[PDB]
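Below: one structure, written as structure tokens.
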Amino acid sequence: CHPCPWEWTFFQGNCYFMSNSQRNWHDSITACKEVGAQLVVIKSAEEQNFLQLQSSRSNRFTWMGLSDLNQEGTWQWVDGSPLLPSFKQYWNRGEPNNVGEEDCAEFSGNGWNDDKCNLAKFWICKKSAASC
Ligand SMILES: OC[C@H]1O[C@H](O[C@@H]2[C@@H](O[C@@H]3[C@H](O)[C@@H](O)O[C@H](CO)[C@H]3O)O[C@H](CO)[C@@H](O)[C@@H]2O)[C@@H](O)[C@@H](O)[C@@H]1O
Ligand SMILES: [Ca+2]
Ligand SMILES: [Ca+2]
Ligand SMILES: [Ca+2]
């Protein structure tokens, strides 16, 4: 037994998967579901701080489970939870700007950015760690 599957990352009881391939936002949701996970939903500042660091180090644009697809300007996580006021400090200066219609969020540099959902980027899946 192992708390997390091979190649996954463990942080505070959860296992994360930083993909090595790219998909568009919608296809990233599916990829995670197939492996019993979910396109990463950030529940705490600590989590955010941990993922932001790994992502900036990866030097890769990465999708998170966040979007304003149903209602422009209103950011909602894929689990259904809404984006809280304390998390809005993480958008990159000048973001989100919806330039060209960007309804999906990604880790970019030191913060978040909204981009076209049909673009292919890397993604992070999240699921509970196994205790044993
Ligand atoms: O056409 C350029 C676009 O630039 C600004 O919009 C930003 C921009 O972000 C880029 C992008 O993430 C990548 O090139 O890395 C850069 C630095 O590492 C970063 O600045 O482009 C994306 C993609 O269109 C946008 O989502 C961002 O908001 C704005 O100036 C736009 O008005 C301008 O069209
Ligand atoms: Ca829109
Ligand atoms: Ca938008
Ligand atoms: Ca943007």
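Throughout, chain A uses Swiss-Prot numbering, with the displayed residues spanning 253-384 in order.
The deposited model was determined using X-ray crystallography, 2.4 Å.
Cβ atoms here come from the backbone N, Cα and C positions, even for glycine.
The Ca(2+) binding site feature in Swiss-Prot is assigned to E347, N349, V351, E354, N365, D366. Less than 8 angstroms from the CB of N365 (Ca(2+) binding site) sit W343, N344, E347, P348, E354, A357, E358, each of them six or more residues away in the same chain.
Positions annotated as domain 'C-type lectin' by Swiss-Prot: 263-378.
Swiss-Prot gives this note for the published mutagenesis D320 to A: Loss of binding to ICAM3 and HIV-1 gp120. In the three-state DSSP classification, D320 (mutagenesis position) falls within coil. Cβ neighbours within 10 Å of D320 (mutagenesis position), excluding its own Cβ and spanning all shown chains: 18.
Around the Cβ of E324 (mutagenesis position), a 10 Å sphere holds 10 further Cβ atoms from the protein chains shown. Among the mutagenesis entries in Swiss-Prot is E324 to A, noted as: Loss of binding to ICAM3 and HIV-1 gp120.
Within 10 Å of the C-beta of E347 (mutagenesis position) there are 17 other C-beta atoms, taking all protein chains into account. Annotation of the mutagenesis experiment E347 to Q in Swiss-Prot: Loss of binding to ICAM3 and HIV-1 gp120.
In the structure as shown, the Cβ atom of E354 (Ca(2+) binding site) sits within 10 Å of 19 other Cβ atoms. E324 (mutagenesis position) sits 12 Å from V351 (Ca(2+) binding site), taking the CA atoms of both as reference points. Closeness to ligand 1 is met by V351, these being the recorded positions among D320, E324, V351 whose Cβ falls under 6 Å from the molecule.
In the vicinity of ligand 2, defined as a Cβ distance under 6 Å, none of the recorded positions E347, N349, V351, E354, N365, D366 are placed.
Checking the recorded positions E324, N349, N365, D366 for a CB within less than 6 Å of any atom of ligand 4 leaves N349, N365, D366, listed in sequence order.
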